[PDB]
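A.B. asks: Before we start, here is the structure in question, set down as structure tokens.
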Amino acid sequence: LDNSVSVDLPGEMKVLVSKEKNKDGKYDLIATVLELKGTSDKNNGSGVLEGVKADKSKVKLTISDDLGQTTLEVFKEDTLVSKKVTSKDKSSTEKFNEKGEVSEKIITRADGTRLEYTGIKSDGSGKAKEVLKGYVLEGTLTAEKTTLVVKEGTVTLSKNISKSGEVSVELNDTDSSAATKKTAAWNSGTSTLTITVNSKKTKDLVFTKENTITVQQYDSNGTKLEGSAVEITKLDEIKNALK
Amino acid sequence: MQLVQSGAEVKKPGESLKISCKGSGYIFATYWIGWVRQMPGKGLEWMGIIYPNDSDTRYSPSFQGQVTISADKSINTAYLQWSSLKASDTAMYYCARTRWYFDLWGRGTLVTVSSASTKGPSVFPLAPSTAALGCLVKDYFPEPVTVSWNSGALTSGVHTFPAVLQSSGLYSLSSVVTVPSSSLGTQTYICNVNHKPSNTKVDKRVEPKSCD
Amino acid sequence: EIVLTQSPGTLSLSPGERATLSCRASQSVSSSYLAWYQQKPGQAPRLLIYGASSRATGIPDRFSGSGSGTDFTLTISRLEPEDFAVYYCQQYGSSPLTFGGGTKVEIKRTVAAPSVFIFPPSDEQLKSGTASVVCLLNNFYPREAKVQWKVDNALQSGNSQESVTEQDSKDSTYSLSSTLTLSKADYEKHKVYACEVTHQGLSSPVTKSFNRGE
Ligand SMILES: *[C@@H]1O[C@H](CO)[C@@H](O)[C@H](O)[C@H]1NC(C)=O
Ligand SMILES: [Cl-]
Ligand SMILES: [Cl-]
Ligand SMILES: [Cl-]
Ligand SMILES: [Cl-]
Ligand SMILES: [Cl-]
Ligand SMILES: [Cl-]
Ligand SMILES: [Cl-]
Ligand SMILES: [Cl-]
Ligand SMILES: [Cl-]
Ligand SMILES: [Cl-]
Ligand SMILES: [Cl-]
Ligand SMILES: [Cl-]
Ligand SMILES: [Cl-]
């Protein structure tokens, strides 16, 4: 507690591990989060630590056996209230209702972008939004997938995220005019959406692995991509691309 | 963003010619480059376009088979060339980034195709009979000629007319100035003529005739 | 080819006035792919408007375009001194790309009749073997003028050339020269040399003439 070895942990935490083992053979652990203590069988960071908040809530920190995953759970005096799982790569993921079911969930990516679900029901539906660098996409959640939607005029851009995180993008236009109706094709291999108007390609939208969006225009004849892809930094730039 | 075009050309009929257009400040290879002709005193005519990254070349039907458009992508340059020039090719040639509207223009390359050879002008006074006087700058090639009055001190009332191409192939122009009639007896009027291509410089004093 | 007709060939307006320029296509222009350009003497053209109505970067919003199909318009809401120039339209809705013939926007001013001066050949030129007779029309408005040469009352044809200045920046007038050219030997075979000037500012055509040898 001063006879101890310090171990760095995911989630900006540190745990102190005894060198000598306690009265009953196990190593004791001290990690300040409110100070939590516990006893484990290894002399690394792994183990379980308990504690009690000043408001009578009980805290349970579970450090993974390979030191790459902390699980911070907060209970009432018994019933889950919180469950933050932070990882070594800075990635982290909840609030519960009275029935012990998931009520909210925030997925923080390693790069800082977030995916927030609010008002989750028993069937699995709720309100969803993704926080990117510079703008926020909003949509819904279902037990099937996450759909984020951007509207401009009669055009609707839909970004779909499957359960495993696979991104696919759709576009629909309720415009009746063959001269102005936007259609699009999705190339999942290159993760690129090519928009077409009046049987000419107009622009490519690329949804990168860095959770960003780039736009590149074709020439007036729809023949060649021109210039270089420009990164989108504002929500109005997405709507402009959809005009 | 900028397009730099090569300098003015004076050629004889039958000669070949290649002019260039180099872009900077942007990715030159991924925008179409076009060529536009403007004949002396006329409007604009589109000649063709090229996509430098792959040399996709598309001509106006009015110019296909008459000129060749090319690109050297490694040095961000597009070209326009003739195998055998005619006098009818005398024009200003612009290159412009093509979108397919023209959003960035070079300053133009002036191409003069003529059988004439370099010759300095002859300068003749146009004597005053408000009085009008001037001088006649006749039979020179090629353009341009510069005219000033009294070494640049006299500009008010001065009209130096655009040159005219005579049937002989040489150019000619006049420069005139109007002055008070009471000044012809006391003020000196000298027209200064500079023709750099032949390095000819003439200072012509314009006086009332001796019979006055 | 889509032919673009620009009307009128010349607009005469004062500074601060509204300008309306017409561009009409022989066929409907796809997606309103119609551009407008400005060109001043001795300078390259400059893009003002694309897509019929989109203004290019840095162009002042007093320039606006409108129209669709075959009828397009460039409006200059309030003319500045630097807006008097030649304007061209260009369509890129179909190949080949084509330009209109251009409209010149010039400064309107009061009608001014030309002052006509005639210049016989100089004695130094006659020694070189040639004789140029120069007729000067000075500081007139509007630009349209007609000059005809008569030698001993015989109307000339094909032996004169004209040159016109740009509109003057101070008084908005034009000047014109007409040069009748003939050999020294031919000059000595005639007596009366005359240029006849027709212009809106003259009640009837004005003749300036001289007798060879004066
Ligand atoms: C330009 O050419 C290179 C090589 O041929 C090619 O890899 C690249 O994709 C081209 N770029 C565009 C925008 O077509
Ligand atoms: Cl864990
Ligand atoms: Cl409780
Ligand atoms: Cl929206
Ligand atoms: Cl670029
Ligand atoms: Cl866009
Ligand atoms: Cl290369
Ligand atoms: Cl080169
Ligand atoms: Cl002076
Ligand atoms: Cl030189
Ligand atoms: Cl002009
Ligand atoms: Cl074509
Ligand atoms: Cl006068
Ligand atoms: Cl006179």
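All residue numbers given for chain A refer to Swiss-Prot; the residues shown span 24-25, 28-58, 61-105, 108-122, 124-273 in order.
Method reported for this entry: X-ray crystallography, 2.2 Å.
Heads up, the Cβ atoms here are built off N, Cα and C, so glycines get one too.
In case it helps, Swiss-Prot gives these features for our protein:
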| type | residues | note |
| --- | --- | --- |
| VARIANT | A:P35 to S | In strain: CA7 |
| VARIANT | A:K39 to N | In strain: PBre and 21343WI |
| VARIANT | A:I90 to V | In strain: CA8 |
| VARIANT | A:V114 to A | In strain: PBre |
| VARIANT | A:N127 to S | In strain: CA8 |
| VARIANT | A:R144 to K | In strain: 21343WI |
| VARIANT | A:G149 to E | In strain: PBre and 42373NY3 |
| VARIANT | A:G164 to S | In strain: PBre |
| VARIANT | A:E196 to A | In strain: CA8 and 21343WI |
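Show me how these features fit into the structure around them.
C.D. replies: Within 10 Å of the C-beta of A:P35 (variant position) there are 21 other C-beta atoms, taking all protein chains into account. In the three-state DSSP assignment, the secondary structure recorded for A:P35 (variant position) is coil.
Annotation for A:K39 (variant position): same-chain Cβ neighbours under 8 Å, separated by at least 6 residues, are A:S31, A:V32, A:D33, A:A56, A:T57.
Around A:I90 (variant position), the same-chain residues six or more apart in sequence whose CB sits under 8 Å from its CB are A:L34, A:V40, A:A56, A:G72, A:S73, A:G74, A:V75, A:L76, A:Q96, A:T97, A:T98, listed in sequence order. A strand conformation is recorded for A:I90 (variant position) in the three-state DSSP classification.
Cβ neighbours within 10 Å of A:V114 (variant position), excluding its own Cβ and spanning all shown chains: 17. In the three-state DSSP scheme, A:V114 (variant position) falls into the strand class.
Around A:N127 (variant position), a 10 Å sphere centred on its CB holds 13 further CB atoms from the protein chains shown. Look at A:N127 (variant position): DSSP puts it in coil.
In the three-state DSSP scheme, A:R144 (variant position) falls into the strand class.
Around A:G149 (variant position), the same-chain residues six or more apart in sequence whose CB sits under 8 Å from its CB are A:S133, A:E134, A:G156, A:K157, listed in sequence order.
Within the same chain, residues at least six positions away from A:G164 (variant position) with a Cβ under 8 Å of its Cβ are A:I262, A:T263, A:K264. A:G164 (variant position) falls outside any helix or strand according to DSSP and counts as coil.
Of all the Cβ atoms in the protein chains shown, 11 others lie within 10 Å of the Cβ of A:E196 (variant position).
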A.B. asks: Could you round the CA separation between A:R144 (variant position) and A:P35 (variant position) to a whole angstrom and send it over?
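C.D. replies: Answer for this pair: 18 Å between alpha carbons.
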A.B. asks: For A:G149 (variant position), just give me the three-state DSSP call.
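C.D. replies: The three-state answer is coil.
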A.B. asks: Variant positions A:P35, A:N127, A:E196: which have a Cα within 10 Å of A:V114 (variant position)?
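C.D. replies: So the list reads A:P35.
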A.B. asks: Find the Cα-to-Cα distance between A:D25 and A:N28 in angstrom, rounding to a whole number; note that the 2 residues connecting them are absent from the deposited model.
C.D. replies: 6
A.B. asks: Tell me, how many other CB atoms lie within 10 A of the CB of A:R144 (variant position), whichever protein chain they belong to?
C.D. replies: 15
A.B. asks: Taking the 2-residue hole in the deposited chain, the Cα-Cα distance from A:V58 to A:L61 is how many Å?
C.D. replies: 5
A.B. asks: Quick check on the gap: 2 residues absent, flanked by A:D105 and A:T108. Distance between their CA atoms in Å?
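C.D. replies: Output for the chain break: 6 Å between Cα atoms.
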